[PDB]
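J.: My questions will all concern the structure given below.
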Amino acid sequence: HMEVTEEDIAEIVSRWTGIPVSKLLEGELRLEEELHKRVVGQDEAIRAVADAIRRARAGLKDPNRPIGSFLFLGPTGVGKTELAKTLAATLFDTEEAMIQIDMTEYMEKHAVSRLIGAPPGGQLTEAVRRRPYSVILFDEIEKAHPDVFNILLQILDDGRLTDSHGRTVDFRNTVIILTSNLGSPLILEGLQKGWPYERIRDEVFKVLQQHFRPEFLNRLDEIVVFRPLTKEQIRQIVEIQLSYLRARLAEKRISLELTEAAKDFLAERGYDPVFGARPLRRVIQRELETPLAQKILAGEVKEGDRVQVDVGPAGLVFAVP
Ligand SMILES: Nc1ncnc2c1ncn2[C@@H]1O[C@H](COP(=O)(O)OP(=O)(O)CP(=O)(O)O)[C@@H](O)[C@H]1O
Ligand SMILES: [Mg+2]
């Protein structure tokens, strides 16, 4: 039977139950390759997440806990959020299924009420109430007030939270992702001041031991250390970040052919150890989109054209065969 599809039936069941389509169609796995469509490198992170999901779906884990819980260590701008968003879209149909909580906004004692509700629901509890199938991302976890930190421990331990009214909110269908870049600025400080490797490594271990206790770490499925990106990995990210632009140009049958020097130009400006690849978006906007816009408006780049992008003296240069 060809007319009614698997997706048709899943859609009806999803609307009737609240269970996401991808969740119902999970069986019809190759989750790593799917996540890799959007996340370049961080192979260890990807396998950690997929392995935990496999253990849960196979019935090997405690049913009264989240699907998975992770701490993502390592530097900023190298894929922690891209993985969380991709995971949400892949497991739960959409990126809207990622809930982000910035712990720098939860540093003071009374922030607990922002999470679970004021004393006689709050941000987190109400969010998870309407979307039980969610990836919850807590950024800079070490900055949370102890009272806030304790509420996370309840989620990990019990797979649920009681809000400030007395109602239990279910977290058994969530994935928990905690992030911290602790250690990364310290390394940069030591490399700039010229400490021997030995002192840098000792100091990193010290700050980790100060903020993260074994009793906390033991609760997690995995601790993953994200790595700085290689030059080739940054080049692959350049290509991904150009997809939308390429799609827009394709409507006018315009194509963009970047030389290797041009791709390296964007890669070199769009990434550093301090911000990771966070700068790359506005580098592409300023170095490529803007002068390309001028050419299109000037009639120099026409519908149908293949445009070669190279490195000139003043930045990128555009030529039309
Ligand atoms: N490994 C990777 N694969 C694909 N894209 C990546 C990537 N690392 C970084 N990027 C791109 O660079 C940007 C920053 O990455 P991401 O947001 O994952 O880092 P982050 O979550 O550590 C920043 P913050 O610490 O500010 O939250 C994203 O838009 C992302 O698309
Ligand atoms: Mg992030």
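Going from the start of the chain as shown, residues are counted 1 onward.
So how was this one determined? The header says X-ray crystallography, 2.0 Å.
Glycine is treated like the rest: Cβ placed from N, Cα and C.
Here's the feature list from Swiss-Prot:
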- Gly74, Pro75, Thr76, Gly77, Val78, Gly79, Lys80, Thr81: ATP 2 binding site (BINDING)
- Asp139 to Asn (Swiss-Prot position 667): Decrease in ATPase activity (MUTAGEN)
- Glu140 to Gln (Swiss-Prot position 668): Decrease in ATPase activity (MUTAGEN)
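So that I understand the layout, could you describe where these features sit and how close they are to other parts?
T.: DSSP assigns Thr76 (ATP 2 binding site) to coil in the three-state reduction, placing it in neither a helix nor a strand.
In sequence order, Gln100, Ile101, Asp102, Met103, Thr104, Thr179 are the residues of the chain that are 6 or more apart from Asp139 (mutagenesis position) and have a CB within less than 8 Å of its CB.
In sequence order, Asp102, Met103, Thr104, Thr179, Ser180, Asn181 constitute the residues six or more apart from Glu140 (mutagenesis position) in its chain with CB-CB distances below 8 Å.
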J.: Only counting partners 6 or more residues apart, tell me which same-chain residues put their Cβ under 8 Å from the Cβ of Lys80 (ATP 2 binding site).
T.: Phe72, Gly74, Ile177, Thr179, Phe226
J.: If you take the centroid of the Cβ atoms of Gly74, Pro75, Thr76, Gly77, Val78, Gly79, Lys80, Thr81, the listed ATP 2 site, which other residues of that chain have their Cβ within 8 Å of it?
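T.: Going along the sequence, the neighbours appear as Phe72, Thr179, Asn181, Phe226, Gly276.
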J.: Test of understanding: give the count of other CB atoms lying within 10 angstroms of the CB of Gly79 (ATP 2 binding site).
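T.: Neighbour count, Cβ to Cβ under the 10 Å cut-off: 24.
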J.: Cβ under 6 Å from an atom of ligand 1: which of these recorded positions qualify? The list is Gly74, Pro75, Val78, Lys80, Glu140.
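T.: Among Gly74, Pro75, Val78, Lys80, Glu140, near ligand 1: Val78, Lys80.
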J.: Note that 7 residues are unmodelled after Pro120 and before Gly121; then state the distance between the two Cα atoms in Å, as a whole number.
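T.: With 7 residues missing, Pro120 and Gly121 have Cα atoms 11 Å apart.
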J.: DSSP secondary structure for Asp139 (mutagenesis position), reduced to helix/strand/coil, please.
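T.: Strand, per DSSP.
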